[PDB]
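Only one structure is covered here, and it is reproduced in the block below.
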Protein chains: 6
Amino acid sequence: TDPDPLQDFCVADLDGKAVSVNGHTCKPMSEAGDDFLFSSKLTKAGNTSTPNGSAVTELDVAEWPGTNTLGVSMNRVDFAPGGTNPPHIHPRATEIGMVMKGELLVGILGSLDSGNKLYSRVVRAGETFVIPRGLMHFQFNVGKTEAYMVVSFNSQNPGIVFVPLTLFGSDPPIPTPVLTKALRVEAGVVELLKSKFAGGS
Amino acid sequence: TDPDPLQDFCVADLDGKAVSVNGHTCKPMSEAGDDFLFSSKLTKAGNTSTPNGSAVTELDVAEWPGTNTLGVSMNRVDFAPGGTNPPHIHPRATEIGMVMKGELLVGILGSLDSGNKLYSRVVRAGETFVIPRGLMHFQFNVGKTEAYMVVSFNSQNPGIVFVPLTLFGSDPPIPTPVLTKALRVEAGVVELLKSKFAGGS
Amino acid sequence: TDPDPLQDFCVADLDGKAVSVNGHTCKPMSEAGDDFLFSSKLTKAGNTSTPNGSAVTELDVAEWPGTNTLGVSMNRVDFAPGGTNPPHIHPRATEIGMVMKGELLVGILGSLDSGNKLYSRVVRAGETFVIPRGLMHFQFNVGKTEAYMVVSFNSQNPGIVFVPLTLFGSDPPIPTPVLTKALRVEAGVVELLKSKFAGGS
Amino acid sequence: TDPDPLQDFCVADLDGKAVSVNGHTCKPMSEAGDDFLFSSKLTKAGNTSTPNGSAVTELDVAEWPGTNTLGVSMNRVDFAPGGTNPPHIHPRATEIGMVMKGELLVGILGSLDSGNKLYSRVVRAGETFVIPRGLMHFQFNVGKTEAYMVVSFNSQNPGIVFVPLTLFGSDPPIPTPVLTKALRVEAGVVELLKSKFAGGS
Amino acid sequence: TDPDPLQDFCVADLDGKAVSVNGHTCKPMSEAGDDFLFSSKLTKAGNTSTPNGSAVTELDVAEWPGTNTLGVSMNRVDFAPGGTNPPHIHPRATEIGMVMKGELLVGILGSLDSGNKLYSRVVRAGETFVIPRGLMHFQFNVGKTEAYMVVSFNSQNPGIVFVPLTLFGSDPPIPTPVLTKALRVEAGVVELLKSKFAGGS
Amino acid sequence: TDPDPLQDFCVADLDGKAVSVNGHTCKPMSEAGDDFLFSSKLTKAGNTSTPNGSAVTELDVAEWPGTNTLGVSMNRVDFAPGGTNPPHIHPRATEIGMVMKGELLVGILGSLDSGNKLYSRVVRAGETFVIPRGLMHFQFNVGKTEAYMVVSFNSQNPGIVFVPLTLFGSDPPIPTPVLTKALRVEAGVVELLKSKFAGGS
Ligand SMILES: [Mn+2]
Ligand SMILES: [Mn+2]
Ligand SMILES: [Mn+2]
Ligand SMILES: [Mn+2]
Ligand SMILES: [Mn+2]
Ligand SMILES: [Mn+2]
């Protein structure tokens, strides 16, 4: 997990030419002000008119620099009816979330030694879920109304590996012949999938 | 921070005679079912008719055994108008929270090397805050309506050190002469304070 | 990363009814013998006549109990010509490997904040590679001969999330409608993919 | 706990304009000399003519830069007869100490899940005590002579949250109305307490 | 470093048939009493009439079970005039110590990338030293009186690798031919050294 | 163990005047190229015509900067017939290795609480071994042909404490009188040993 802090506060210095280190260098405390432990970036709903039908409003250290060194971060996800936060993975953290409105099918997948078990449940307002570090998971809006959830992570920068986008639209894309052997389908099927993720989202 | 997990899942075995270890032993996976990564315990508001005027609904590993080994936990706090979650400390975690309804004055205090600075702000619906590991902090409902927040921690068992209750109503209470030297007031003042925390809450 | 050790040795007790904890309980030192720090399980090549065209011979704590608490483990992967270790993820570790024979295209994919960059190179005998914790990666045999590599991990139980098998053949499988929204293709395409992973491998 | 070291030595560069990071940047090894692993700052007794009747001589990374990255630090506390190291907390470390001279009442308080138990004992020359990470604790000189102890921590910068001073004399002070609700006493009592900690110590 | 604690207290259960885990299982809190955070085992001087001319009084988790899970431990070392705590290593911790009486030559050795530098200084009453995790170090009494020091570690079980005893008197001893190649001397010299450590101390 | 990473990649900036921190600062991602996760430095055998009769080809972060922050590193050791990697220690990591060719006697020594037990075995092609963090260990070529092994570590910079060289040829050397008390032999024997390690290797 993220390294523990070695002082009370260390607000991230995000200017482009700052020296680079594991995580982020910090602003001098003299330049921090009173406001760094607070944020209002998750107050409004994100735009759900996207191919996935969901919008992620991030609140990691790049968006909330006061989280630097503190080992935590959050995000908000809004969903149009039938929208999905597609099968994805956080490489460096466990996720713990709460559904605020609507009805979401939440699915968590065990690794190979857990027999690739799929745990899935319809989670409603006020109900919570937990996603173990590095496991594949997804959310699907099964209600007729817009849904939204707010989650927390045990990292300032959990990272996100979107499975569909990484598999078919990385930069540059995984060679077709690699994907035909791995997916056990012909090249035409692989190219059809790639054509849907050519936009970069 | 909490030790990282060494397998996908390890639901806590909470029976009274289970062997004791750092954290908790786990139920055999065969006895876990499909439901351990989910909870509905924070769906309803807690009873705010208490001396503090707030109610904490806990969702640590004792209440949500599926969090065992995953490094995270949550809780919900409800506040009557003018109620407080009094100055307190979490010995083993950073807290990250969101106000869901109402208006809360949230205050975070730096340690001695930070000049004991008090950072405080009125946090409203959808706005977030972060409390660094082990620092004193509090919340006070400044609105005319009931307020509530949901927070996450970077520990399965953050712990809570309530300052007023620990100082004046521990078991057994800190001797009066220790408290008169520390608080710089006469014994009568110390005894008055102790009389308010004799109930254990 | 894995918790550090609190003593010299703690060989894993793998009997089925042993108490369950994070990681594994250990055999009494009196029952360990001289041989637990050694293994010969990776001496021979695995059977590459599988759908993927590769075979993984594991040497994690379940196969090498002397690794318990030491924070490390290994495995060997053998590849038939044109075979692949398909796009996969290790949820709890970084991997560091060496190609022993043959020619392998090794690809590592960055997360979303790294623009989903694909780093790929043909790695030959004696050459090494490193896969950051939790990122998607794969290997493909581009030579005309059988290839093999031996890798190490910074966990006693890294875990493996096989992307194709988890996406299309979990237990039970991810609903088709979830996968059609996520993959942006019709149900018939999703069902074709599922039919290839119905065997459990 | 503090991050582990990634090299033998990394003496802290404490100049005011050094770049800021978690912990401290280090002096080039060429500028370190032979003396950084040693100190004589705890050889003499501190001045106990203070309001608390005790004096803390710190030996954290700010006073002993050679501790940077090594995960440890110390301090010495001297006590006039009847003096106290008041109820306080270390946010980022466990403390382990030894009484060198005199008789000290040492008290350690459990958190809420430990029923706020007060463990207290008179500790004399050569006797030791341990304070778990983040718990409230104090020391009181019950002998007729000056007493002193030397303690170690499992952090280069444990931090110190003095309860009385933080509660009544932070900068700026916690509002009176917050403190009257939390302490369950009238404003006049709160103002009396605040008047004793207006000096900043 | 040692895993962080997941609760306030977890006194080690040291009975011989207790289940074995990383570190130690804990006594039920009901069986702990008030005394586990304290010890008087380092109050008296150890017997320095040994081949090394020094005596180590240990206060690790085997001798102080209340340290279990807290990440710290101590020990006391007493030295006859001209006695030594021979070149040794702690595999799992940094050491931080204070000389209480006498004059001790304290030497710390850097690793190969630090050019195997020897840092050494005569440390007197009240003066401190720090030994980075896993580096070779020693102490030698250069005064005419008995000397003693008390040290702390950042582990409940640091471990001790005595160089001379391990090299020449392990169980069973390292073969002579291995040692003649490594030490670049004839077999007769190696056998002479082995004869001095045949007693097991 | 090494601090976990807080981003995907952080290639070490090894220029001499780069700011110094725990571990290494990183190159801007814009200056990294595609090649940092790969290396060919262990493809060839090292020169075994040395006093020890073995050659270590290092692949730590100084030689493979792409390992920075990832918690892993490797090395290759080649051995002439009868050559040794002498009794040594890695202060900051566990080692896990595989013999690639030849026959090596591999010995691992327990600490004092493990009764200084010597575990030793002849390890051949494809067979593996594990060395717990900070314990003394060695390898000796018992075959008639050149032998070689490739090992991995759970640190980007494990460090190496060569016992013979550190004991008798540090800079500057440990005083003779310290070594005569510790080794229990006369000064002439100590000086003979020192004369063999005066070259610095
Ligand atoms: Mn997620
Ligand atoms: Mn709180
Ligand atoms: Mn892999
Ligand atoms: Mn203290
Ligand atoms: Mn020592
Ligand atoms: Mn080695």
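Method reported for this entry: X-ray crystallography, 1.6 Å.
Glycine is treated like the rest: Cβ placed from N, Cα and C.
Here is what Swiss-Prot says about this protein:
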type	residues	note
BINDING	F:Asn75, F:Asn85, F:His90, F:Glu95	oxalate binding site
BINDING	F:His88, F:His90, F:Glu95, F:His137	Mn(2+) binding site
DOMAIN	F:40-191	domain 'Cupin type-1'
MUTAGEN	F:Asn75 to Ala	Impaired oxalate oxidase activity
MUTAGEN	F:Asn85 to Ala	Impaired oxalate oxidase activity
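For F:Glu95 (oxalate binding site) paired with F:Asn75 (mutagenesis position), the C-alpha to C-alpha distance reads 10 Å. Around F:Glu95 (oxalate binding site), taking its Cβ as the centre, 24 other Cβ atoms fall within 10 Å, counting all chains. Of the recorded residues, F:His137 (Mn(2+) binding site) and F:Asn85 (mutagenesis position) place their C-alpha atoms 9 Å from one another. Reduced to three states, the DSSP call for F:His90 (oxalate binding site) is coil.
All chains included, 25 other C-beta atoms sit within 10 angstroms of the C-beta of F:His90 (oxalate binding site).
Among the residues the record lists as binding oxalate, namely F:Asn75, F:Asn85, F:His90, F:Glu95, the two farthest apart have Cα atoms separated by 14 Å. Of all the mutagenesis positions listed here (F:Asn75, F:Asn85), the one with the fewest other CB atoms within 10 A of its own CB is F:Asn75. For the pair F:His88 (Mn(2+) binding site) and F:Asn75 (mutagenesis position), the Cα-Cα distance reads 15 Å. Every protein chain considered, the tally of other Cβ atoms within 10 Å of the Cβ of F:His137 (Mn(2+) binding site) stands at 22. If you measure from the Cα atom of F:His90 (oxalate binding site) to that of F:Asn75 (mutagenesis position), you get 13 Å. Counting only the Cα atoms, the space from F:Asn85 (mutagenesis position) to F:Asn75 (mutagenesis position) is about 13 angstrom.
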